[PDB]
Amino acid sequence: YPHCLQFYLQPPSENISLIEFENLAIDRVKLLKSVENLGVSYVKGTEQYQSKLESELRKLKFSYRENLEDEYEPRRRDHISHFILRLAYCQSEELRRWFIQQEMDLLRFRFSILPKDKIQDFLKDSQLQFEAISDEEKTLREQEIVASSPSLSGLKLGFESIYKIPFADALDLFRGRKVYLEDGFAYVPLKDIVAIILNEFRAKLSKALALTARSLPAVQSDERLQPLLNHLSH
Amino acid sequence: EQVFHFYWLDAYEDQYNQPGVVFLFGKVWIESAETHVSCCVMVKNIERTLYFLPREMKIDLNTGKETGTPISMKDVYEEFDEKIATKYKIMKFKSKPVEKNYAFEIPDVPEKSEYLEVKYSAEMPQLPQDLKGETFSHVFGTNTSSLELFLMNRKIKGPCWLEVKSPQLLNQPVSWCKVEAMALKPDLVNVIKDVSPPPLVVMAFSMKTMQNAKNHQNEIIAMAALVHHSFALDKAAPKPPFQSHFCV
Amino acid sequence: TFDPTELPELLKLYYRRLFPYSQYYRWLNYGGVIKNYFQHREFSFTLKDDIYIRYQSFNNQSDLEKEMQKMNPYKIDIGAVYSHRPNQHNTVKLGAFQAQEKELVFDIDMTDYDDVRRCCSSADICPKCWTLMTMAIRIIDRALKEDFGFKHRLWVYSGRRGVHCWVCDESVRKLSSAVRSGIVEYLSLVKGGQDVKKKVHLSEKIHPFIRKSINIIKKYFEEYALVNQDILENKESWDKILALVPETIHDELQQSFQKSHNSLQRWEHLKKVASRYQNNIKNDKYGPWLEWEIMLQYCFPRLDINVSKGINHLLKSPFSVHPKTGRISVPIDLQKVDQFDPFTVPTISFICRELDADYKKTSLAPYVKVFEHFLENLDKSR
Amino acid sequence: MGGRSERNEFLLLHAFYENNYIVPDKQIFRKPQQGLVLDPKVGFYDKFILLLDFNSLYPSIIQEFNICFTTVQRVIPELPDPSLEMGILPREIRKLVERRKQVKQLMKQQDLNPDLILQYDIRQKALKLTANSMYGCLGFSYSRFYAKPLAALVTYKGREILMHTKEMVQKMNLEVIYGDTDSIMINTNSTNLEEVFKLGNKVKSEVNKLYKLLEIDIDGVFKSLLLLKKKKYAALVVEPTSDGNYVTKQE
Ligand SMILES: Nc1ncnc2c1ncn2[C@@H]1O[C@H](COP(=O)(O)OP(=O)(O)OP(=O)(O)O)[C@@H](O)[C@H]1O
Ligand SMILES: [Mn+2]
Ligand SMILES: [Mn+2]
Ligand SMILES: [Zn+2]
């Protein structure tokens, strides 16, 4: 667990007690339902929403910035909980869509929490390459970035970091001619970067959920997990 | 030329007593009695058909390694007709080129490759199902029962009036039916559609068995049976369902 | 055009002794670094009477020579590198035979400039109007060279009414259909058909691609538009330009156009009025947005979208004769792109006369030289 | 003598032979010595309960998703691309469905000889039985055409569509008490027979427009039912008589 954000694409292979299994499943279901209700009632960006979700995560001890406690407990809890919920929700298309929506909201929130200085390593730790441009390069190509920039008003190129990414990873972004390209690499701001990140994460999650849905019949045989996983959310 | 047509109902085959012959029973109309009577026709010379799928490139059969030459259809034909023929004692076969499709579970089979179609009389021994060749990849149709061959090749779809041309009358009876007929080749019989099924005879029987007093052996003591000679197969069930019966 | 009664013989001659088999194999094999890459390529042949076959393929250069001489295909096109040999496409499972890789191909036609042409029309071409393609090539080449950084671009004359571009970079050959569609969208600005009178619209901010296209066009606009076509000759000519201009100034423009005498001063006065015509009353912004829209609409390249969208879409091969004109698809030299002349392109009849009167003995030597330079760059990159 | 596998296998053999295929060799060993179930809401229901016969579900799945030996790329498989032309097995399943539909049309038109009406009914029943047993022909170890991946995919899709139907009808303000790929008991909470019939028609119509080739129908109505297990219940079968009146047959 190198990083707090993480992409869930490596199932764990540890052994946990049944009580721990149930507690993790219930805690993560509670977190997801709280995320959904909080997003519905409030707006996804208001400081109130972020503070309330911070409090929920603290009380459910699911994630936190790096420290001694974070290294061991919250990150493993998040991992195994996410995969147990994968088992629970891959049964039906509606459940899959709901899980995807709420997991996307949670990932977006966690990304917003993440301080900028670390994003680089996370992108490196995500196992896909995004490169940040230098201050000299940013100064040199500020005019080009502003000219190619979206309807974003003014020439102000603030402190938002700019990254060098292959045009392939920004298909939906550069296809509209709303970004600057150089030698096949696109220069994008932070908001579009997080959009791309969540889109790719959604694709990965959809594929993983389809695979788990196919694999369910092998694992449904267990009798001490059927009554829990069948109706974990329902 | 004399030809007769009859409504076939069931067919019997045996691979040991009369290999390569399919017996086919049914009802044949007779004008003399202006009715329908039992009949049986035996079809002979139902030739086994096998399909040899050839390898695209010759490989040593001892080890499967490369030989160094491609595989042509004539090459596989020659290889078969010499070595497989001598090995499995076949004196007469009509090998031909054919193009057939395969879309089933057998691994490593081209969908639409070329095949060697070997048609030879069923009297000769059947080849093993796992026969493998130096030139040919593998053979299908090794153990296809003659009844299936007759049904598929003649496009017979369940009980339907069949008309046989050149009916030869066998010297000695082979069945208990009132009429018998002969067919040298399966192709001599064709299928005619625009006819209605004839009524048949239905017998409903019931008997009472009893365990022998001494030691556990069933013993039949009483029999009863109802008969209906002219039973319609398309109209409503006749009422009464019978016109005669016997008990003992 | 070209006489078809003489096409077979000449084509025979052509297909016997003028196609660059060695260089063609080298190109389409791209160094032979991928197994069955040459064997898996799809080739398409359009024979006499427009009957065309698909999923054709070959084993090696000798096999290609044998089959191509045996048939003498009237038109040859290249396809995608499929999972298996296209020739045996029938012997593959339904759905398992799918296109896997193809080069990125762009296609520019002159018919699309019918709405933007006066001298010639349809496939008719004259030196005055051909400049369009030149400019187009320049722009697109720059756009591919700088913005996307594709190094191995082969530009070929379509033969009759346009050009083709092949991009053969190893990464480019693996792009999916969606990425190709996105690239086409990026390299396309003229949106809308004949139904819309104003076919170009620019946002407030000028994209650096758009700015560089404007800079390139400013170099050639005067020669192409203001003298050869006389688009501002009289009312019958400048009415078309006025149509895509706001009516509020039309009268004045008409007056000036009626009081003006040539295209240059009308250009200057239109520039002045645009710099004094308040596009948006809120702000005091003035720009050539009308002028630059006119320039781009009259000059900006237009691309065939469906041709490039498909991974399996086929395109005419280089050095292939055009059935409806007899012209040979010849690589267009970038360094001489301005001096290139489609009319001087030596026809199959002309190269045959030069022959009947090795490729270096004919006028295909320079075109083959450009092609070989492209192949040598490809090999050097390896 | 029994066994739908024989008749359906012969149907497949005829179809393949007429289409010039190499049908798999008859098994040599031979010697045949012979989905998802919703947990039932056991209890007492005094409101009208209706049965939706999920018959011909698997044939409908095959027709919809063009599952065939010539389409699915086995090596769990993946759904065939919709653009691909219809396979063989969907082809004759469709043929059976269309001829059943035409026979039903023939039944609809009146002024027919009662014997001919009985003949049409018999033909329709036979076609329905054959269509139902098609899948059993496809997926069974003892069968000639045993294709494990195809059977697994068909069962998976059937379970998916059944679960979707359950959740949808739940969203319709109803509640489903049982169903396994061949029937669905729906509790209507309605004491009006006509209301129940129209509600059943509406659910059938919406599921049909969601799945084009699925042909659902109403099999029976229970005025009051005590459910305990599969084929374990006590009900008042609602036999509809004329003028909208019904008899509560004790079953
Ligand atoms: N109906 C079509 N079928 C197959 N391919 C087509 C068809 N129409 C166009 N194409 C391809 O798309 C291209 C676009 O049409 P167009 O003929 O104008 O291109 P071009 O080669 O530049 O024209 P020309 O051959 O007259 O110089 C064609 O050259 C041709 O390669
Ligand atoms: Mn073209
Ligand atoms: Mn075209
Ligand atoms: Zn011209």
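Note that chain A carries Swiss-Prot numbering, so the residues on display, from first to last, are 22-255.
Here the Cβ of each residue, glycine as well, is placed from N, Cα and C on the backbone.
Listed in Swiss-Prot for this protein:
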- A:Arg97 to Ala: Decreases primase affinity for POLA1 by 10-fold (MUTAGEN)
- A:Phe104 to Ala: Decreases primase affinity for POLA1 by 40-fold (MUTAGEN)
- A:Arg107 to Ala: Decreases primase affinity for POLA1 by 30-fold (MUTAGEN)
- A:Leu108 to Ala: Decreases primase affinity for POLA1 by 40-fold (MUTAGEN)
Those residues of the chain, 6+ apart, with a Cβ under 8 Å from that of A:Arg107 (mutagenesis position): A:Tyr29, A:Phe120, A:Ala229, A:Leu230, A:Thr233
List of residues, in chain order, with Cβ under 8 A from that of A:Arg97 (mutagenesis position) and at least 6 apart: A:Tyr22, A:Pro33, A:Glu35
Long-range Cβ environment of A:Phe104 (mutagenesis position), under 8 Å and at least 6 residues apart: A:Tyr29, A:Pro32, A:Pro33
All-chain count of other Cβ atoms within 10 Å of A:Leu108 (mutagenesis position): 21
